[PDB]
2 protein chains.
Amino acid sequence: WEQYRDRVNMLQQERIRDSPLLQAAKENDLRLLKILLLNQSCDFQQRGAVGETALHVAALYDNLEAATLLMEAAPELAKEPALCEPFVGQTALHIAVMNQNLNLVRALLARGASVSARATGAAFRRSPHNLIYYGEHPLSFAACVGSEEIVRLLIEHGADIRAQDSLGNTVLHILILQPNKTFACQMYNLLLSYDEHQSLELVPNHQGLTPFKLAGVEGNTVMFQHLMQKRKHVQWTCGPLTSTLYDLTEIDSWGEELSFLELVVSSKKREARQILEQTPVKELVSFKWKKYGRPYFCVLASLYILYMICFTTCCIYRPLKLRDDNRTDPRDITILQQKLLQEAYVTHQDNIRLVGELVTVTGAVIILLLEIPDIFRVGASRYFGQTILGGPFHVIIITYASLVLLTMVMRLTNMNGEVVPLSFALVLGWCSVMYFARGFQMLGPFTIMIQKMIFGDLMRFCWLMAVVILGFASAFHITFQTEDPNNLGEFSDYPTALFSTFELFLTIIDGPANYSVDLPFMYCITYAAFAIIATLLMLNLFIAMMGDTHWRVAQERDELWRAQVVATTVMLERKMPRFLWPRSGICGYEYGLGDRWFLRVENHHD
Amino acid sequence: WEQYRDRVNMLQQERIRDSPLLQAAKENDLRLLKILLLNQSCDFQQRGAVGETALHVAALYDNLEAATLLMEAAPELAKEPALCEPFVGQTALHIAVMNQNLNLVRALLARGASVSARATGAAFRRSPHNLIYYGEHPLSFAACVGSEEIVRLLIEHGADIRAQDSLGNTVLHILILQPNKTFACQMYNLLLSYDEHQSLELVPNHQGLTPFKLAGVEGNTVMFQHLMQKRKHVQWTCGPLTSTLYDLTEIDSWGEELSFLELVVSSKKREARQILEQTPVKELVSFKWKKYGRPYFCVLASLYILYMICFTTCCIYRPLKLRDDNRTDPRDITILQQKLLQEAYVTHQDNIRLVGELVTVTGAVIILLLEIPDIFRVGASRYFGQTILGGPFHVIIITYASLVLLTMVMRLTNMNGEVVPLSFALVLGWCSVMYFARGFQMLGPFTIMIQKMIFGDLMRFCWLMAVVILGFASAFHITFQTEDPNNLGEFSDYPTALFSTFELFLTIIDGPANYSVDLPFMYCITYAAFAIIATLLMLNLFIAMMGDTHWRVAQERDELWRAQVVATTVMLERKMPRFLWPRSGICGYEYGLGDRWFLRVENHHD
């Protein structure tokens, strides 16, 4: 990590300092350099810590004169790379190109340096440890530093433009992976000037991503917008309005199983949801949602609501009989118990409950056979972690299906205790109805904010709240274990003390006070303290935290709801059959553009 | 104070007005001045209220001609200081320098004025009464007014640059103690031009503070940032990225027991936490926290959590026996009492509680032997007042250790009433778990907010809330002392009336209403008034106060949490042994910089 870089820089400066030729290349004294290069006893392959030559040290400090005398004395230093771990394939040409010393680039290319050298060291791979990712080849380095003369001078000296690094990225892929600057857009066009003929636009990297698809994934809105300037065809401009015919070949992806929209919307980048607001994409997903996605989603929502109604009705009419044994014990109030399977189905209403329970198990298995292929296809971390795709709703529908199958297992083999998985199944299944709230303007962002404040604010409150509950429950249990439990039984034992002071924290029960007896004064003192610092302070400031968090994330949830109706639309196609989802757009056979399908957008501008 | 300054200005103007020579120096009439200076009967030492000469009055009103005539008639006025209390070392050279009358400075230095005169008056000491602090020597005065010609003209006329005032400050120390202006940075470099050789940078004042350390303490971010321009060494700039080698000699302070970071973070200045965000300091404390401070802090947090689990389990299983005497009295519900020490330890579970209680007392004494040296070393006001160092958590851990030792004292010598210190110990110790919330992004600033409204907002609410509780408790006790206490006993006597209307203020109990009896109409009227002006008005506006206060201090708590993880990191070193905390940075032996240890930072800039 960072200490490895500090140690290798320490060893680099030590081997530079203890060697006279590398030090003479470092601070560039000409006389000692001429004295050392007038010697002919040994070849000049003396190296530093990473295996860098003296020409690497000359190109590192922009020592042009030192580099000219080193390749005058030994012209074989241009073909020698560094050898050790952080710089495995770095040559002097990479250092000369990336420092933008153009005459040094001419001097290295005049002596025959390798133009297709892959700098496969650990300081050049795409990692969060490295601050930049300029690629491996010097062509990608010259494309990334933004010098047109150096990248052209590499082009007539070689520099095969379809070369790939160890991650599979070509030069345009690395140009997409840059901070959004001025030169990064026309350097793309300058390298498309030398494409001259399959192309460079249609070659993927090792993730299988087109540069159009990679620009969609990485959130590069400027590069995507300027790539869609070359894929549109204006028809006419009849006054203040024009009709643009955008191409949907690389956006819609009708016959390709990883679509472009699925790659955009299932991305771990924050900026990738901005591309869903771009002018060929937004009208496409708006047409797909308003024509097909919204009525099918409202049909599936009503079907799931009716299936919850059937499951709730089958829960309510559960077969329960009278308790066989006598209680013979105070404090216990259970009077009913579960019927055995031999007696659970004897009447007509039990047969109605039987066919409703097979409807429930059928709904459970068609949830599981619909979601387990989505577990196996899309990666299991991205399926649950992405709140755009509906990750928490997916994990609660998976555990709801698991709990209702476990209840059916405990119904066939007679096991007491169906109350616990039935109550978890009812809570999680009815909370899964909020997945269908995302299709509405009114309900979607509110459901987003309840996920943002379960995930962000509720844990922040509860890791202090449980501390206060533990301390004051211990204090209440000390001050009320010497008293009669039949008068104030709120703190009779420690689980009841924890639960009752949790309810006193949330103020959902009354303060325990019995005016017919004398409570201890210590309870009054520590309950006055508890009511001051928890009900008055922490609850109202939790209201303040949720208000300020709502005000800050209110700008993000409005554009993230529109980013997840696109995820809903992409989910609704390729799962329902193709006859319900026709191809979006119109064919370009009549326009003379061929087999490609196009989107016509009518746009006025003054 | 201010009236002393008004009285001494009153006496100054009276002695100037009643003397003809000082008045002639004041409004500068040349003819009466020549008439008075043509006399030779008496020596010209007539003084004002503070002992100021006529040359002081001439230099006060920028009377250059009058001052040249006074030192023409009597050239010994240049060596005469004012004598009384607010100006006891002030000469005419201080007034000439600080008014920036440069020809007057030439005229004073031509006649032989004292260049090393210490102006030790009460108007020149570092006090909140004085509006400026320009030092004592005229060299510091010329450095502070920002005139380069006057400070140079003092340099070839003398003005020993290592001179110290009565507070111990040298000239650079006083330049640090200035408002951040233009000239205050290059006046520092201009006085470092004549350092020429143990230097001026390494001399401390009477607090033992280096000017680097004083610039760290006083919040001077500009002076600190420009002091690290001279203590950094760039290695190379290989394209868009450079590698800077900052010095950690005066920052880290490995072998010095008052470290620089401890002087910065335990400071009573608001701006001193900004220096923790500077480019040599922030990476140092980030490396120290993310490598060593966070896992050791999470180990100590889990150890203290397990210690409180042990203390809570020892509290829950407290030895209590049945009450020996009969109650023979209604309204009393206590049935258990404390076991004596002869019968408290008879079984195996009592032996488990015994070894847990010795674990508790061992934890208490290793809290006390860890904190009482921090009471004695760092000053006791700064240890509790600083919320960055954990002041409230320190005082509650001190009183928690005191209460659990008092409980052990009451356990060896049999005294009834262990409930009160056990309940205070449980509340304060479980709230002392919350000191470990500062090591997390999620939990730290929320705990900062709750201490900011213990000390800021809860006092503001309760000094009105207790007034409303007192008035309405008195009203409820008057309207319910003529009634039967067995029907509505909420206001049967006055402590119950105070406590019950406190609960009615916080709405943690129901409104007392018995529909089987006729309550007085006066209770209904004053309870409608109480529910209008307290539950509806003051509670919701306390929510509004804490919301608006949260929005206002939300900018400061985010940079104050990052300022107190530095305090946590400085606390974690020099207390744990040195083998767990290795030296941060890398040695500069390989770089040729010597014994000093350096921090390598990799920084990209376009």
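By Swiss-Prot numbering, chain B shows 29-225, 230-638, in order.
The deposited model was determined using electron microscopy, 3.0 Å.
Placement of Cβ uses the backbone N, Cα and C atoms for every residue, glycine included.
One entry in Swiss-Prot concerns the mutagenesis experiment B:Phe425 to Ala. Its note says: Decreased inhibition by the synthetic drug econazole. A C-beta separation below 8 Å, combined with a sequence spacing of at least six in one chain, links B:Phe425 (mutagenesis position) to B:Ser464, B:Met466, B:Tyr467.
DSSP classifies B:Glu535 (mutagenesis position) as helix under the three-state reduction. There are 20 other CB atoms within 10 A of the CB of B:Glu535 (mutagenesis position), with all protein chains counted. A mutagenesis experiment is reported in Swiss-Prot for this position, B:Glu535 to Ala, and the note states: Minor effects on Ca(2+) permeation.
Here the Cβ of B:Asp542 (mutagenesis position) has 11 other Cβ atoms within 10 Å, regardless of which shown protein chain they belong to. Quoted from Swiss-Prot, the note on the mutagenesis of B:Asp542 to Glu, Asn or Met is: Attenuates Ca(2+) permeation and Ca(2+)-dependent current decay.
Per Swiss-Prot, the feature Ca(2+) binding site maps to B:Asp542; the stated evidence is experimental evidence.
Remark: B:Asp550 (mutagenesis position) has no non-local neighbours by Cβ distance under 8 Å and separation of at least 6 in sequence. A mutagenesis experiment is reported in Swiss-Prot for this position, B:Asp550 to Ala, and the note states: Minor effects on Ca(2+) permeation.
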Filtered mutagenesis positions - B:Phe425, B:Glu535, B:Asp542, B:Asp550 - keeping only those with Cβ under 8 Å from chain A: B:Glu535, B:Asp542
B:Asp550 (mutagenesis position) in three-state DSSP notation: coil
Length of the line joining the Cα atoms of B:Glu535 (mutagenesis position) and B:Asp542 (mutagenesis position), in Å: 9
